[PDB]
Amino acid sequence: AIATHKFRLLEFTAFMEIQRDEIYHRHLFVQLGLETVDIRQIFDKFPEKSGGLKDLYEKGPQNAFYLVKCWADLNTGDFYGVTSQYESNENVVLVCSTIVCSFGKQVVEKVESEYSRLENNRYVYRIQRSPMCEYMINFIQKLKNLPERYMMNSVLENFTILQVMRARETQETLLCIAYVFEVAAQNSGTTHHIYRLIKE
Amino acid sequence: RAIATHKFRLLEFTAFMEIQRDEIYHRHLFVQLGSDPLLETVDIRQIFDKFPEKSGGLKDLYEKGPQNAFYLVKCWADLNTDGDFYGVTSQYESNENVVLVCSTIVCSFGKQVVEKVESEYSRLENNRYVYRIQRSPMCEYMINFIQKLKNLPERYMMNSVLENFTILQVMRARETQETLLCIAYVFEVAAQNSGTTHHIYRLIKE
Amino acid sequence: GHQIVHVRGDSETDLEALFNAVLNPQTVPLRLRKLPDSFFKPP
Amino acid sequence: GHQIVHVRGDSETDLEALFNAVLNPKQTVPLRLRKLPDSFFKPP
């Protein structure tokens, strides 16, 4: 599970919704909710200036860092978005930064924040239907227009996403997730592997 | 510019509403900042109870400093609008390339009721870093407040209602979380035949 | 897409309370605080 | 709403560059040549 002793990811769903008259359809691109990966193997696929993956890892806590290898389902819109849910044993203002990277450099940054709701003695945070940026929508559409999955995976070799979840008051890293993608096979849904990031 | 430190300054702050009917556009200015007078001072202890005083509130922000970044603006907001969109356009300049984070806290009875957070990356223009928050939409609480204040038959009732309303704007550099500027706002409604005017005060702790 | 807005859950009743503080009533009015004369006089 | 989005000024040309890296090349090491577990390349 993507979790520390104090904070955890409960769900991460990236999707598209379509409404045509009395027919609704929702398509899931990615849906979350362990083996290890040496983080030095991925440093050059993410920004490495101040506040980069290396900087964040050194500051710690090192147990909050994960790498997700996802096979995104492109077999399928009115709305492209992401809904996520988190839990904490401390009352923080959750700040989620999502960095869309190409060639290891930021091309889009999304910043969102959520106040807590006390439910069953825990603090729950829900980022409801966060709209995908136009870069991501156009990227999905252009990848889908490629005639073969092998070209899609080659293009994806230079694409990554980094999510950094922080407590607003202290600026501490609560969780950090690096994402690498391939496209799911035609007869398969979205699947993934989750890895802890360590130094070997 | 008056609302400034030696590294960061407010160039413009315009709160407005606009309407467009049949391609004819009209804009109304509620507030507009930016031989200008020498500034007067206000003891900040006289306004602490009109703003949040928990962790990270006005008193804690002032103690952390820099104290020269804190200002109080007394506004006479123009409510004589005689809207499709209600918003605020602001512009700032800095001698350092920060990621500007602007937090606007709408307060009633000294407590936060709405928080708006916005951030801007700079543009280098004439050897300075310029930040522009263009057409920031006003929250529904502010739109309904303006409309309900305007539905009161007299300006005296409007000013009495405003006695419990304040806005706190806190400008920070994202990387260091340092306070670049902090502006406390207090309002009255402008007289029927007048436009928006204001006074700007430095905040001190004598 | 260009702003984060956190609205208190009771914002609608809070707006009604701002009006009812006057229409159907402790905060110290500004005129009773230690402030320059210009504070109450528009330029 | 609840989102701030900062888009790089050349985002449209950058998206085209992601595709042209494959379709019209002119160097990043593929994951298949790095030190990663075998499961990284095999969907569950």
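For chain C, we keep the numbers from Swiss-Prot: what you see runs 51-75, 82-99, in order.
For this deposited structure, the header notes the method as X-ray crystallography, 1.5 Å.
Positions of Cβ are set from backbone N, Cα and C atoms, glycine also.
A helical conformation is recorded for C:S61 (mutagenesis position) in the three-state DSSP classification. Taking the Cβ of C:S61 (mutagenesis position) as reference, no residue of its chain lies under 8 Å away while being at least six apart in sequence. The mutagenesis experiment C:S61 to A is recorded by Swiss-Prot, whose note states: In YAP-4SA; prevents phosphorylation by LATS1 and LATS2, promoting retention in the nucleus; when associated with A-109; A-127 and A-164. Prevents phosphorylation by PRPK4; when associated with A-109, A-164, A-397.
As a published mutagenesis entry, C:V84 to A appears in Swiss-Prot alongside the note: Reduced interaction with TEAD4 and transforming ability; when associated with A-80 and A-85. The Cβ of C:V84 (mutagenesis position) lies under 8 Å from no Cβ of any same-chain residue at least six residues away in sequence. Annotation note: C:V84 (mutagenesis position) sits in a coil segment as assigned by DSSP.
Other Cβ atoms within 10 Å of the Cβ of C:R89 (mutagenesis position) number 15 in total over all chains. Record note (Swiss-Prot), mutagenesis C:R89 to A: Complete loss of interaction with TEAD1. The unchanged residue is displayed.
Sequence-distant contacts of C:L91 (mutagenesis position), defined as residues of its own chain at least six apart whose C-beta falls under 8 angstroms from its C-beta, are absent. The annotation that Swiss-Prot gives for the mutagenesis experiment C:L91 to A reads: Complete loss of interaction with TEAD1.
Around C:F95 (mutagenesis position), the same-chain residues at least 6 positions away in sequence with a Cβ under 8 Å from its Cβ are C:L86. In Swiss-Prot, the entry for mutagenesis C:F95 to A states: Complete loss of interaction with TEAD1. The structure shown retains the original residue.
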**Prompt:** In DSSP terms, helix, strand or coil for C:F95 (mutagenesis position)?
**Reply:** helix
**Anchor-to-anchor CA distance, Å, C:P75 and C:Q82 (intervening 6 residues not built)** = 10
